[PDB]
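Before any comments, here is the structure.
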Amino acid sequence: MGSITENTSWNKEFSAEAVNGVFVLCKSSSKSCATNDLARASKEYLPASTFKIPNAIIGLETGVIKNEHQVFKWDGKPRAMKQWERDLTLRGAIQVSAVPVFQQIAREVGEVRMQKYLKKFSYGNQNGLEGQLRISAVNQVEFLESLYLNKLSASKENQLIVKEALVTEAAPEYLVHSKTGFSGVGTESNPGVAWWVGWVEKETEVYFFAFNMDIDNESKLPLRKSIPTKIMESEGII
Amino acid sequence: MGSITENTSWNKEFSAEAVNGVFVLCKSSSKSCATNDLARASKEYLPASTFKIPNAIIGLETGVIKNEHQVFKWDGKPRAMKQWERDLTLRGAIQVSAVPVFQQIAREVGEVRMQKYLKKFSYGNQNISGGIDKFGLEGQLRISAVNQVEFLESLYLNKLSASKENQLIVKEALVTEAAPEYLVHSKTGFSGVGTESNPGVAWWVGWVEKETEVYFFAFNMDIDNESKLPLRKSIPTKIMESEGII
Ligand SMILES: [Co+2]
Ligand SMILES: [Co+2]
């Protein structure tokens, strides 16, 4: 966000769970973010399901998604996960991380048009067989800020629609917009990535966060939520 | 639309607690509603804090509220509730039910423009007389449950005489519980207590997004004792739970 600061005490939470990752946190009025690893904060990883955010905005922007009330009806073919084998709203599709739904959105937007929006959005970047899209935590928090401030190259309507769909928790005092990613299990040599991106609105303040971690045990996935919670709890947030 | 339908069956929980109230419930796809009392459903009551919903939209439309990231700054003047003595966002001012913040908005909106948008929303009997900004809590403005539900349907579907973006802002301001399987939008209302013949009213109005479906509700009850209040939340819940919603 301009200047990024190291908070090495955060690493205690990671080390207690034997997890290699990075948490990035930004207070909105600060225009400067904090982290546990300076080098890993700006390091680019596959967005996985977190890509469903810029996906949903382009999908609306192109008219591929007509409006917020559009249902994505199940065609009949057996999908990879059971949770996906039902009709879905926009929030439904996002929260169950229904890949096929967004694959179909991605097809009828197009590879070139998608790329045009990703450029404008400044969402991650590309790299001679393919070169998959990767994104840095620093880029996530920058991304979500522009989404929150309504400052993306999209209508405010379309940004607002996606934001409600990103609502994951709600209490009288705070509102949590978040999205999870998981690229798959990996090895110790070559690990998968787990994401949690979002922001926490509390009081008159806003905190943007991007967390990622190496994952080589199925069982450690839920840690993508406890590490960022325990840090934000002791920071004095939630 | 479709219809409303008395179902005395729900009265169970009301008798259970000696509560004179009404629930309206409406399946959106079915385009139809269901209640315990057709008579009380159409009976118009003081909106109280449920009135913040319209006031938010009128405030956004009129430019009074600049946008969703507007901060309503606390001057340092004492307020009736500890919870109001802090700076507030839109969601904040709606959640803690901050009377003075919204009273300020009503006054910057004016009687004229408050009539304008309230006419356009078909909000209640639309009658705002008496006091420039008291019409919600202890004024002349009154609204039915069915009307609440009607209004809230128009909000969900962005059908109001107000821009979509302002409609979406307030819709987010109303999120009160989020789960993977469903989302919840509501406001509470509460006019006061006691009798001297005439008892107070207590509202809970919202809608629930469950899978592909969505259920609109408005609820009110008669309150003469302060304690039976949480039943404004719990009773409508218990019924939705039985009907299989949450
Ligand atoms: Co928000
Ligand atoms: Co909603």
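FYI, residue positions are counted from 1 along the chain as it appears here.
Structure method, as recorded: X-ray crystallography, 2.7 Å.
Placement of Cβ uses the backbone N, Cα and C atoms for every residue, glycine included.
Pulled from Swiss-Prot, these are the features on record:
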| type | residues | note |
| --- | --- | --- |
| ACT_SITE | B:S49 | active site, acyl-ester intermediate |
| BINDING | B:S97, B:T188, B:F190, B:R232 | beta-lactam binding site |
| MUTAGEN | B:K52 to A (Swiss-Prot position 70) | Abolishes catalytic activity |
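Here the features listed in Swiss-Prot are placed on the structure.
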residue	record	contacts (Cβ under 8 Å, 6+ apart)
B:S49	active site, acyl-ester intermediate	B:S97, B:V99, B:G136, B:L137, B:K187, B:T188, B:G189, B:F190, B:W203
B:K52	mutagenesis position	B:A93, B:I94, B:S97, B:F102, B:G136, B:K187
B:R232	beta-lactam binding site	B:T188, B:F190, B:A202, B:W203, B:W204, B:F219, B:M221
For B:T188 (beta-lactam binding site): DSSP state (helix, strand, coil): strand
B:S97, B:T188, B:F190, B:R232 excluded, remaining Cβ within 8 Å of their centroid (beta-lactam): B:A48, B:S49, B:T50, B:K187, B:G189, B:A202, B:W203, B:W204, B:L229
